[PDB]
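Trainee: Below is the structure I would like to discuss, written out as structure tokens.
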Amino acid sequence: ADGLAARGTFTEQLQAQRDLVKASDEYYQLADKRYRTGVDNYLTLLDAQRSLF
Amino acid sequence: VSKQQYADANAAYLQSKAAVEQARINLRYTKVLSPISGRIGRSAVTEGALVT
């Protein structure tokens, strides 16, 4: 019954976790566009790479 | 430092350089340079008069 409970909840846990990494990667790519254009510096892009990690 | 920060820094640099150039011409107006060359006449004012 413990194994069945964990099988029941880890699917939505990992779904909500993979959506988090997708949103953090989108934030990283938007910050990289801001860095490539020339608005932000190389200190702000590294603060988004760490959130990805 | 991002490119926009430097492009805003050197703009304020050039604006202050233009302000110093604006101060230098008012400082050059206090030494009344002769506008042309020629024969100068009698001075209509002497030392001590107030001009405008």
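Residue numbering in chain A adheres to Swiss-Prot, whereby the residues present occupy positions 387-439 in order.
This deposition comes from electron microscopy, 3.2 Å.
Every residue, even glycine, has its Cβ placed from backbone N, Cα and C.
According to Swiss-Prot, the protein has these features:
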{"type": "MUTAGEN", "residues": "A:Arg420 to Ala", "note": "Abolishes complex formation"}
{"type": "MUTAGEN", "residues": "A:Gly424 to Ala", "note": "Abolishes complex formation"}
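For each feature listed, report its degree of burial, its nearest neighbours and the pertinent distances within the displayed model.
Mentor: Counting only same-chain residues six or more apart in sequence, the Cβ atoms lying under 8 angstroms from the Cβ of A:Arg420 (mutagenesis position) belong to A:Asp426, A:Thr430. In the three-state DSSP classification, A:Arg420 (mutagenesis position) falls within a helix.
Sequence-distant neighbours of A:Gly424 (mutagenesis position): no residue of the same chain at least 6 apart has a C-beta under 8 Å from its C-beta.
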